[PDB]
Amino acid sequence: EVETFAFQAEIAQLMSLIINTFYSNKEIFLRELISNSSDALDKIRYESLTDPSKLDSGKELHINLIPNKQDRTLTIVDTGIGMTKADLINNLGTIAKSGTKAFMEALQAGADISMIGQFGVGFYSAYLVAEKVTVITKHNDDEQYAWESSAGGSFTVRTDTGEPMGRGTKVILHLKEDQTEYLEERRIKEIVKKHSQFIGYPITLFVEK
Ligand SMILES: CCN1CCN(c2ccccc2CO)CC1
C-alpha cells in the first residue's frame, strides 16, 4: 500500500531549480545532510536529558556514510530522533514553504545555492547529485516508514517492511550516472574534512570489498 502525494508548488519549484540550474559546487549536499543528521541527534539527546527511556531504542548517537558502487548509492544513516509519518508528509519535518520563499528571495539578492542550509531546506540539495532519494525513518512514537521521490512533482510514503532500524533516519541517494565520484573513499573523506570537521558525533565512513 503506497500513498502518492503532490509536493506543494513552492517545494516543486525549489526542486526543479536545484535540478536545472548550472552549479558546479555539488559537494555541499553532503555537508547539508550531515548537518541535518547532527540536528536530529541533538534532538534525541536533549529529550533523553529528562527522560532516559527515550534511548531504549538505541543508546549510540552516530552518523554512518555507506557507499555502494554496485547499487550506485550513497547512504547517510543517523540514530537521531527520527520522523513520524506526519513529519515525513509535512516536508520531512522542515518549514519548507517559508524556507523556500526566503531562500529564493536571497538568491535574487546575491546568494548562491551553497547557502541553502541557512533557510532550513538543505535536505533538497540531495538532488544536486541524486536522481532519486529514499528516506527510511523510525521515530519512538510511530512505525517505520519509507519516503521516496524522483522529483517531478510527487513523492510516495509507505510502511517499511525492510530491516528494522530501532530509531533514526536513513537517506539513500541513488546517484546520477555522472556523479559516481561521491562513491570514492578519498573523495568522501576530503569533503567530510573540508566541511564537517567539527560535527559533535562520530562519522564513520564505511569501505567496500
Ligand atoms: C528541522 C527538522 N529536522 C528533522 C530531521 N531532519 C532530516 C530531514 C531529512 C532527512 C533526514 C533528517 C535527519 O537525519 C533534519 C531537519
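Chain A residue numbers are taken from Swiss-Prot; in order, the displayed residues are 16-224.
Note: Cβ is positioned from N, Cα and C throughout, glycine not excepted.
Now, the feature entries from Swiss-Prot:
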type	residues	note
MUTAGEN	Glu47 to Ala	Strong ATP-binding. Strong interaction with HSF1, HIF1A, ERBB2, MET, KEAP1 and RHOBTB2. No effect on interaction with TSC1
MUTAGEN	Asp93 to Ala	Impaired ATP-binding. Strong interaction with HIF1A, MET, KEAP1 and RHOBTB2. Loss of interaction with HSF1 and ERBB2. Los of interaction with TSC1
MUTAGEN	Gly97 to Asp	Abolishes ATPase activity
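Positions of Swiss-Prot features highlighted on the structure.
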residue: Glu47; record: mutagenesis position; contacts (Cβ under 8 Å, 6+ apart): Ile131, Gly132, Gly137, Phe138, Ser140, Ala141
residue: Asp93; record: mutagenesis position; contacts (Cβ under 8 Å, 6+ apart): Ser52, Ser53, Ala55, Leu56, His77, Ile78, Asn79, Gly183, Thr184, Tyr216
residue: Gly97; record: mutagenesis position; contacts (Cβ under 8 Å, 6+ apart): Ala55, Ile59, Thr152, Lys153, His154, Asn155, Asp157, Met180, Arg182, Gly183, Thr184
